[PDB]
Structure formats: structure tokens, C-alpha cells
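Novice: Can you keep this structure in mind? I'll have questions shortly.
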Amino acid sequence: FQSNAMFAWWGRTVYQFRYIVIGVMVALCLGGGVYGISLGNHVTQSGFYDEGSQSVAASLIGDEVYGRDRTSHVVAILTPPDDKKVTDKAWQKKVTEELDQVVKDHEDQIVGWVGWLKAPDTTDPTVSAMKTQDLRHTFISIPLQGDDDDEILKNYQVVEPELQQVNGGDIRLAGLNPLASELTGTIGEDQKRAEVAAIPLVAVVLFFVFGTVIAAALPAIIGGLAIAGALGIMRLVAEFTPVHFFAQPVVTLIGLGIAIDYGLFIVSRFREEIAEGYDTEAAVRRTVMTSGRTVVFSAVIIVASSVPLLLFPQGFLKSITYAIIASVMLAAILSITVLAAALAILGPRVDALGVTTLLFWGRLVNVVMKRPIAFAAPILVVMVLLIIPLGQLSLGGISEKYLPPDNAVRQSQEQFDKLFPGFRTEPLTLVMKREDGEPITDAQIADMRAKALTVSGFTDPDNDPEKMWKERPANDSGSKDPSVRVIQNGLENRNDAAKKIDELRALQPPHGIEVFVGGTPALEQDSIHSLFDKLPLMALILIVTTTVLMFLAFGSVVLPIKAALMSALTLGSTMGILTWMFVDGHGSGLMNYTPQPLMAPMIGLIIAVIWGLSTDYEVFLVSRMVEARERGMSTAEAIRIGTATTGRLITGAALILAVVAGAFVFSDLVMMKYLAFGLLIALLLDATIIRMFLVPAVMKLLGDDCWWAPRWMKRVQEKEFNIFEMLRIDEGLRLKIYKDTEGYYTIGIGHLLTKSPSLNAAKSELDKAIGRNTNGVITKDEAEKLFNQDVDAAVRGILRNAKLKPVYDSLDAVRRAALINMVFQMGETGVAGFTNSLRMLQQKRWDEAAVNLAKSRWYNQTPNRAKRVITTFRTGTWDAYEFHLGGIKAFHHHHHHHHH
Ligand SMILES: CCCCCCCCCCCCOC[C@H]1O[C@H](O[C@H]2O[C@H](CO)[C@@H](O)[C@H](O)[C@H]2O)[C@H](O)[C@@H](O)[C@@H]1O
Ligand SMILES: CCCCCCCCCCCCOC[C@H]1O[C@H](O[C@H]2O[C@H](CO)[C@@H](O)[C@H](O)[C@H]2O)[C@H](O)[C@@H](O)[C@@H]1O
Ligand SMILES: CCCCCCCCCCCCOC[C@H]1O[C@H](O[C@H]2O[C@H](CO)[C@@H](O)[C@H](O)[C@H]2O)[C@H](O)[C@@H](O)[C@@H]1O
Ligand SMILES: CCCCCCCCCCCCOC[C@H]1O[C@H](O[C@H]2O[C@H](CO)[C@@H](O)[C@H](O)[C@H]2O)[C@H](O)[C@@H](O)[C@@H]1O
Ligand SMILES: CCCCCCCCCCCCOC[C@H]1O[C@H](O[C@H]2O[C@H](CO)[C@@H](O)[C@H](O)[C@H]2O)[C@H](O)[C@@H](O)[C@@H]1O
Ligand SMILES: CC1(C)CCC(NC(=O)c2cc3c(F)cc(F)cc3[nH]2)CC1
Ligand SMILES: NC(=O)CN(CC(=O)O)CC(=O)O
Ligand SMILES: NC(=O)CN(CC(=O)O)CC(=O)O
């Protein structure tokens, strides 16, 4: 159950109101770009955890009661100049005055600065550890004002340009906020790299697909408008829910490629239609009714592959899904609205500026036809070989290693952890809230301490079990509610956290006390647990929805399951290569990244994206061969028809997407490189190994079993437009005796009854013709009978005329119907007067024949019908009548009015 009257109406309307469409939509997209440029100041960095988890609740309660830990905010390593020591009093005074000046300039942003450098004369052992033994290095802590991570990072970015100058520039800034600033600036770095690299390369690839300036420029303008509008839409979404930083490059990584590919396909189809003889109006309408439907289906598939990411609670994945959906649907809309109207405005002008203005698949698919096993199993084994590294993939959180190993901030952090060990901690926290509301006594604290000392593997520095699990510090941003007490202690081995947490949560709390196990390891592990808990349902929804959409698009049952297994193998192989590249470290030396576990939500993101890519390409390809089997073509060449019709467009689209993805593989963010490399691997696997080799071979393996659909999941074959409806359009269908423009009695489709003025003589003739007492009224089927009689009489008259018989025997059924139309209108004597025109048609020179027919006085006197018939001659389709200028007014009886 499909619907194309909607697409036909829109193809008509976008040509009818093309200027309004182009103006309104371009204005909306440009205003959206102007409104969404400011998205960079409204994105967030949170959303990596499960915010409905116990670790997040523990973190929130600890923040409320004790205050958030601002000690890891800013760390500053200071080194005296000229091999001096940190004990030089003049240098001490200088640096201290500099730091005081920096803090009092930004009291709105900095809380203060805390170190050993502030109180050199002290005995506190922890403070005296902020200096190295050599007295060549000393680090300080600079807490910042703020209430959420984004405001704190903004305050740090406000204070950094002046804080960096301290100590003659020889101050090294590490901590949470410097790393955050670098990791977020990676996004803008990638944006600028894309602007510089992909735009001219995409221009070149387009200009090589279309040997024309305009036909190659249109998809680029479409992609630009799509990026602008999608950024505006994400800026609007930022008003309701937090949008993550990583959602910005997605718009440029995924949105731009699909938008330009949509534009490429639509412009190519418009050029096909124009080169097939249709004028601009019919070209736009058919371009819609075919390629726009394909594009909308593509967008629906991408949305169906993205939506399941809304199951995971990580707002990171949610904002990414929002960005994907917005970009893709806006690209589809622009492709069937700005681009359609722009083509309707330009016309054949889209080929005006050639190359000078700037200054075979069938053979290869037949190579796979002879021996399918020679390419199928030797490729399936290679893919299941690439799958085995996928098994040994690990997951982890965000560290300094997400930056390249030569990044100054990562090296500053690693030098801090070398010079000052024991300050960077990941302690697990037991948070105790008393449900009743009264203070917590030391007895309950001791009970919890003992029940925690039950568990092993926790750090015991000075070897005193009654000093482990010390109390969390408390600063001024905490309520200090006596009903909440937090103990905490680090882990000897981090890889045991997921177990120890599961132990610390099995401990029985004191009576009337609620226990929450939190901390950075607990946050990470609970996030990963939510991810793995919700993954199978996501995969099931993905596969089921995509397979149902393939049930809709294919009209088959074998092909959806086949393409599902194909996409599964492609996803597995791509993720195996990704594990081999980023976990096992292969390719790291050339790309300059550190091998490490992947970000957990990136696994679901990459699953969704790669599955959508594979399914989209498989659908767009296989539909073209289902087209041929619907026409009646044989299997072994229906495959060839589809593959050869898709080759150039598929390769160009894959090339543009590969350009845009390789523009991002050079990122300084290991997650960005992971995503872009996975996209590149999946894309180059689908554009070559999947489409060229495995698809035709594995399909031929099933031969004529691939299109088998049971019952009637398959659409019904349409009512084939015939000569009856054509001449009903041109001559009218009247079921009651009427007078023509000459004043004679006509009925049916231009069937002259008699040239007598008597209505009763005409009724006598009509009753004699039909065989009953009609009273001047006939049914539609009787009109069809009379019309078929007249058509047969005209055909017999044509085969009798020696000037019309050759060209009539030369033509096809549609052009033969056009010739019969001309006969019915103007007599065989009049039709034979088009000697050279009929010669052109007989020689199948449709363009010359149409141009010459449009110069008769037949066109001057009956221009609409003549234009319709001449279009039928030029194209050979009923398209000039399936969507025609409605409403005729003057009915005239035709020649060969058959009596009996
Ligand atoms: C574009 C991609 C780039 C990715 C950038 C990543 C930059 C790294 C910055 C990491 C800042 C971690 O700060 C440490 C903070 O951890 C928790 O706070 C958490 O409390 C919330 C309650 O919801 C939790 O949900 C939040 O995870 C968190 O605010 C502690 O409670 C705070 O005491 C401590 O200060
Ligand atoms: C990606 C993350 C990598 C970066 C991680 C680096 C973590 C940075 C931790 C550095 C801790 C700096 O402060 C540590 C010291 O200060 C506090 O005590 C004192 O501070 C007051 C200052 O006025 C004194 O007056 C009070 O005697 C007393 O409360 C802490 O309680 C102690 O532990 C320690 O002595
Ligand atoms: C405001 C929100 C409103 C709800 C969302 C917007 C409306 C969604 C309308 C439904 C989706 C329209 O697409 C669904 C498409 O499925 C098939 O596609 C195929 O049609 C091409 C014709 O040539 C073939 O070539 C290809 O094999 C293949 O694309 C069917 O033939 C049609 O049913 C329809 O074209
Ligand atoms: C600057 C422009 C960069 C262009 C961007 C696109 C480049 C994509 C590259 C992805 C391929 C990953 O390749 C990684 C492999 O390459 C090298 O193999 C090492 O072992 C082999 C046998 O001993 C020898 O072939 C090498 O000599 C030896 O280096 C690496 O060392 C290995 O970890 C890993 O095997
Ligand atoms: C067969 C045809 C295939 C097409 C050829 C593929 C393109 C290969 C030729 C162009 C490669 C030139 O790369 C230029 C790159 O310079 C920089 O590199 C710096 O960042 C990376 C990690 O730190 C490391 O590359 C370096 O260590 C570091 O200098 C930046 O990354 C970008 O400004 C830019 O992207
Ligand atoms: C002619 C075409 C209609 C063929 C499919 C072409 N489809 C893509 O190029 C494509 C990109 C893409 C992506 F980045 C993510 C994702 F989940 C799915 C994706 N499909 C468009 C042009
Ligand atoms: N265009 C036609 O119908 C053929 N005509 C028109 C023409 O001179 O080209 C020639 C002829 O009838 O002799
Ligand atoms: N639309 C009309 O009634 C006039 N004509 C159509 C035309 O002008 O081409 C009808 C016909 O001649 O069959």
C-alpha cells in the first residue's frame, strides 16, 4: 500500500510555485545558519553517564552535602628559571604576587589558589608534597567558581590567557578544565579542517560527476543550506534539552555527505529526464515521483537506524540522534524543495557553463556471473576473519590519552602525575543518607566502616585498617546535613571496580540508612552496565524495523533477510578492523594516537551508523534490479541492469562521503578518529566488496528465489494507461447524446451518430448501434465498445493507405496511439500530408520529428492537444496524459465514425 499522488502533486506544485518555495526555504536556511552559529556557546560536555543510576545519585548527594571537589579543577606546575630552586624567596614573592593579581582580576571566575607556595613554612605532609625533592618543581591548585561543568569551563577559559603568562610563561597548566578545553577545541579544529579540505575536493568530485559548473554547484549549495539549517535546528533544540559538543561535527560529518549525495542523485535524474525528451515541467515531476521518493525512503531508513539510540540514557547519544535526524530530514526536504524549484527555474540551463568556464559495470558484474563461488566464499571467509579482532574490545572512560601523545596539555598532565604521584585519585564513595532525617551517629559510621572493611582490594597506605575509608572533605559549597555522611577510599586495581562496586552494593546497610556507591569508577561502570543492559533491545528494534522497511521497498522475503545478514557481516567486520586499529594499536604510529579502550556509547553510535549506511546502500541498489524483475527481465541480467544503472552515482556518492569522512579521520580526538575511520571502512566495504562482488553472486545463488513474495505483500500492477483514456482526455467522455462544435449529434468519445437535425433519428441510430433502447444514454463500457470499434476502423484505414502503413508498422504502441489520435482528429488525408515528419518518425528521429510537427498549423489551431501528441511522439510514454492540463471545453466528432 503505497502513495505517489502526494509526490505527483508536489512535483506539480514545486514547479507551479517555484519562486516562493526557493525564497522561503533559502531564507529559512540562512536565518537558521545565522541563529545556529552561536551553538558553540550552548553545547554541553556532560551526558556520558546514566543519570538515573546510583553513582549519579551518590555524586549529587555528595555535592549537596559536602560540596563539589574543585581541587582537580586547575593544577599549575611552576618551575623556577635558570636552574633555581623553589626556595628562592625573591622568585617566591614574585610568583605569589602574580598569582594574587591573577585571582583578584577574576574574582567572578576563580575561587583562589592553594599550594605549598602560599605557605612554605609548614609541616603538613601533604602540602609539603606539592614540591619535588629536588626543589625544582612545585604545583598549586586553582579552584574555580561554578555550579555545572560548562560554567566552570567557561570561567577557566576566561581566566586562562592571563594565568598562562605567570612565571615568564613557564607555567604548565593541567587538570580537568585544561583537558576539557583542548578536547572541546578539537571540534572547531575539525570543522576548520573540513572547511579547508573537503569543500574544494567535493567541488572537484562533483564537477567530475557532472561535466558542468551549475550541475555540480547545485548539490554543494544544497549541502551548505542543509548544514546551516541543521545547525539552526540544533540551536533551537538546545533551548529545551542539553545538546552535546560532539553533536556539532556529526552535522558536518553525516549531514553534509548525505545532503550532497541527495542533490547529486536528484540532479542526475533530472538530467536523465531532460535528455529523454521531456520538458522542464514533466522532468521535475518525474524527478520527484522517482528520485524524491527514493530520497525520502533513504531518510526514513536513516531515521529508523538512529532512533534506537534514544533507548540509551546517555544524553550524548540522544543529542547525536537529534543531530542525525535533523540533518537527514532537512537534507531530504531541501533536495525535493529548493533543488527541485531551482531546477524548474533553470531548466536545460543547468548545463550552460561547461569545463571551459572554470578555466563499464555490466562486464564486471558478468565476470561474477559465471562463477559465483569463486567470489562468495573467499570473501565470506575474509569477512569472518576480520570479525575475530572484534571479540577482544575493551571499554573505558575519558582520559588525557584521548588527545594525541604530543599534545602539550596531555604531556603536562603526565609530567604532573610523574612529579607528583598520589594526588590523582579515583576513590569509591559510600554515601549514607538517613531516611528519617536526624543526624548520623558515629556508631553507624563505624558499622559501615567495618562492613566495608569486609571487602578486599582497597588501598591501605600506612597499613592501619581503622584508618581506611576516611571521610570525604567538606568545603563551603555543601549543606553539611548531618543526615548524610560520605566515606571513600581508592582502589588498588581499577579493573576490579565493577566487582568491588557489586560487592559494596550487596553490603547490608545499618538500620534506617540508605547507601549509594558512587565515584568516577562507579559512574563509568554503571554507564557501561546501562549500555549493555539496553543494547539487545536496541539491536532487535533496529533489525526488525529495517527489515520491515525492506519488506515494504522490496516486495520480497528472501532479500530483506539476505541484506540483514549482509549488513550484520559488514558491521562486524568494520568493528573488528576498528578494534584492530584503536585497541591493538595498528595504524597508531601513522595517525598519532594512543591505543586505549573505546568510549562506551561510541559502540552504540557506530552500530547504528554503520547499520544505517549498509542498509541504505543495499536498498538503493537492490531496488533497481527488483525494478527489472518487475518489468519482466531475467534474473541474471536484472542484476546487471540494477548494478550498471547504479554504478556511477553510487561511486560518486561514496567518493564524496569518503572525502568528508577522511577530512575528519585526522582529528586530535580519538573518538572522532574512531567514528570517521569506521565510516570510511564501512563505506569502502559497501561501495566495492559488498555491492560489486558479494551481492550479485549471492543473489544469483538463489536465482529466481530472491523475489519470491507470499500472498500479496507485493504491490499490485497498475491500470496501464491505454488509448481509451488518452482519447477520452482529448475528445471527452459523454454518456448522453450531445451536440458537437459543428452542431451534429455525438456520444461517447467523439462518435458521430448522424448529421441529421432530428434527435429521434440520432436515437434510432444509437439504439441500433448499442442494441437496446438507450433513450440517448449509454454506460461507460458501451462507450468503450464504440471507441474500440472506431479505433479498429481507423487502423484498418491506415493499413489500407500506403503512405501511412510503413510509419505505422515502424512505431510502438504508444506512438501508434498518437498516430491514431492524429488520424481521428484530421483524417488520413491530413495525416499523410506530414510526409517528412512521418519519415522522421519512421526513422526513429523523435526530436527532429517533434520539432517539425510543432511547425504545422495543426499546432497553431489546436495547440494543447498537438503538444500532448507531439510529446507522446518524442518520449514514447503516456506522461503527457497521466498529468495533463485539465479541462477541455469544445467536443468535436472524430473521423472513422464506425456504423454497423
Ligand atoms: C566534547 C567532548 C569532550 C569531553 C569533555 C570531558 C572533560 C572532562 C571533565 C570532567 C569533569 C568531572 O568533574 C568531577 C566531578 O565529578 C562529579 O561531578 C559529577 O556530578 C554530576 C551529578 O550529575 C555527575 O552527573 C557529573 O558526571 C559530574 O558533574 C563529582 O560530583 C564532582 O565532585 C566532581 O567535581
Ligand atoms: C585529570 C585530573 C588530574 C589532576 C588531579 C590533581 C589533584 C589535585 C589535588 C591537589 C590538592 C591541593 O591541596 C592539598 C592540600 O590542601 C588541603 O588541606 C589544606 O588546604 C588548606 C589551604 O588553605 C589548608 O589551610 C588546610 O590546613 C588544609 O585544609 C587538603 O585537604 C589536603 O589534602 C592537602 O593538605
Ligand atoms: C510530517 C511527517 C509525515 C510522515 C513522514 C513523511 C511522509 C512519509 C511517506 C512514506 C514514505 C515515502 O516513501 C516510501 C516509498 O516506499 C517505496 O519506495 C520505492 O519507491 C521508488 C519509486 O520509484 C522506488 O524506485 C524505490 O524502489 C523505492 O524507494 C514505495 O514505492 C513507495 O511506498 C514509496 O516511494
Ligand atoms: C600522513 C598521511 C596518513 C594517511 C592516512 C591513511 C592511513 C591509514 C593507515 C591504516 C593502516 C594501519 O597500519 C598499521 C600497521 O602499519 C605498521 O605495520 C608495522 O608492521 C608491519 C609488518 O612488520 C610493517 O608493514 C610496518 O613496517 C610496520 O610499521 C604499524 O607499525 C603496525 O602497528 C601495523 O602493522
Ligand atoms: C591514495 C590517495 C590517498 C589520499 C592521500 C591522503 C592524504 C595524505 C597527504 C596529506 C597529509 C598531510 O597532513 C596534514 C596534516 O598536518 C597536521 O598533522 C599534524 O597532526 C597529526 C597528528 O598530530 C599528524 O599528521 C602530524 O604528526 C602532525 O604534524 C594536521 O593533522 C593537519 O593540519 C593536517 O591534516
Ligand atoms: C543515491 C543515494 C540516495 C543512495 C544512498 C546514499 N546514502 C548515503 O550516502 C548515506 C550516508 C549515511 C551516513 F553517513 C549514515 C547512515 F546511517 C546512513 C547513510 N547513508 C545517498 C544517495
Ligand atoms: N512537417 C510536415 O508535416 C512535412 N512537411 C513540412 C515541411 O515542409 O517540412 C513537408 C511536406 O508535407 O511536403
Ligand atoms: N481544449 C479544447 O477544447 C481545444 N482543443 C485542445 C487544443 O487547443 O489543443 C481540443 C481539441 O481540439 O480536441
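These residue numbers are counts, starting from 1, taken along the chain as shown.
Per deposition record, X-ray crystallography, 3.1 Å.
From the backbone N, Cα and C atoms, a Cβ is placed for every residue, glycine too.
The 1,2-diacylglycero-3-phosphoethanolamine binding site annotation in Swiss-Prot covers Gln45, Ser46, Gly47, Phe48, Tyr49. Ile199 to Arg (Swiss-Prot position 194) appears in Swiss-Prot as a mutagenesis experiment; the accompanying note says: Binds to ICA38 with a dissociation constant (Kd) value similar to wild-type. According to Swiss-Prot, the mutagenesis experiment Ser567 to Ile (Swiss-Prot position 596) carries the following note: Confers resistance to ICA38. Marked as SQ109 binding site by Swiss-Prot: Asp616. Quoted from Swiss-Prot, the note on the mutagenesis of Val659 to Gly (Swiss-Prot position 688) is: Binds to ICA38 with a dissociation constant (Kd) value similar to wild-type. Record note (Swiss-Prot), mutagenesis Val660 to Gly (Swiss-Prot position 689): Binds to ICA38 with a dissociation constant (Kd) value similar to wild-type. The unchanged residue is displayed. According to Swiss-Prot, the mutagenesis experiment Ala676 to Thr (Swiss-Prot position 705) carries this note: Binds to SQ109 with a dissociation constant (Kd) value similar to wild-type.
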Novice: Whose Cβ, among the recorded positions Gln45, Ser46, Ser567, has more other Cβ atoms within 10 Å than any of the rest?
Specialist: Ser567
Novice: Since the deposited structure skips 34 residues after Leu359 and picks up again at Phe360, how long is the Cα gap in Å?
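Specialist: Across the gap, the Cα atoms of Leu359 and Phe360 sit 29 Å apart.
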Novice: With every protein chain in view, how many other Cβ atoms are within 10 Å of the Cβ of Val659 (mutagenesis position)?
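Specialist: For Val659 (mutagenesis position), the 10 Å Cβ neighbour count is 21.
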Novice: Let me spell it out: for each of the mutagenesis positions (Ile199, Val660, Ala676), count the other Cβ atoms within 10 Å of that residue's Cβ, using every protein chain shown. Which one has the most?
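Specialist: It comes out as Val660.
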Novice: What whole-number Å value do you get for the CA-CA distance of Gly47 (1,2-diacylglycero-3-phosphoethanolamine binding site) and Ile199 (mutagenesis position)?
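Specialist: The separation of the Cα atoms works out to 32 Å.
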Novice: Out of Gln45, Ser46, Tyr49, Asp616, point to the one nearest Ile199 (mutagenesis position) in space (Cα versus Cα); all of them are binding-site residues in the record.
Specialist: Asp616
Novice: Work out how many Å separate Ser567 (mutagenesis position) and the residue listed as 'SQ109 binding site' at their Cα atoms, rounded off.
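Specialist: Between the alpha carbons of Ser567 (mutagenesis position) and the residue listed as 'SQ109 binding site' there are 10 Å.
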Novice: Tell me the Cα distance separating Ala676 (mutagenesis position) from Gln45 (1,2-diacylglycero-3-phosphoethanolamine binding site), rounded to the nearest angstrom.
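Specialist: Cα of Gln45 (1,2-diacylglycero-3-phosphoethanolamine binding site) to Cα of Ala676 (mutagenesis position) measures 20 Å after rounding.
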Novice: By CA distance, which of the recorded positions (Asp616, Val659, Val660, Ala676) lies nearest to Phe48 (1,2-diacylglycero-3-phosphoethanolamine binding site)?
Specialist: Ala676
Novice: Here's one to test understanding: among the recorded positions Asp616, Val660, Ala676, whose C-alpha is closest in space to the C-alpha of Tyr49 (1,2-diacylglycero-3-phosphoethanolamine binding site)?
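Specialist: It is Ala676, whose Cα lies nearest.
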Novice: What are the other residues, in sequence order, whose C-beta lies within 8 angstroms of the center of the C-beta atoms of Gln45, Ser46, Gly47, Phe48, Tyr49 at the 1,2-diacylglycero-3-phosphoethanolamine site?
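Specialist: Going along the sequence, the neighbours appear as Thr44, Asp149, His244, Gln314, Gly315, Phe316.
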Novice: If you count Cβ atoms within 10 Å of the Cβ of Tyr49 (1,2-diacylglycero-3-phosphoethanolamine binding site), leaving out that atom itself, what do you get?
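Specialist: There are 24 such Cβ atoms around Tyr49 (1,2-diacylglycero-3-phosphoethanolamine binding site).
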Novice: What recorded positions in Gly47, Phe48, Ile199, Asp616, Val660, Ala676 place CB under 6 Å from ligand 1?
Specialist: none
Novice: Which recorded positions from the set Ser46, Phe48, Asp616, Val660, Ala676 come near ligand 6, judged by a Cβ under 6 Å from any of its atoms?
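Specialist: List returned for ligand 6: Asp616.
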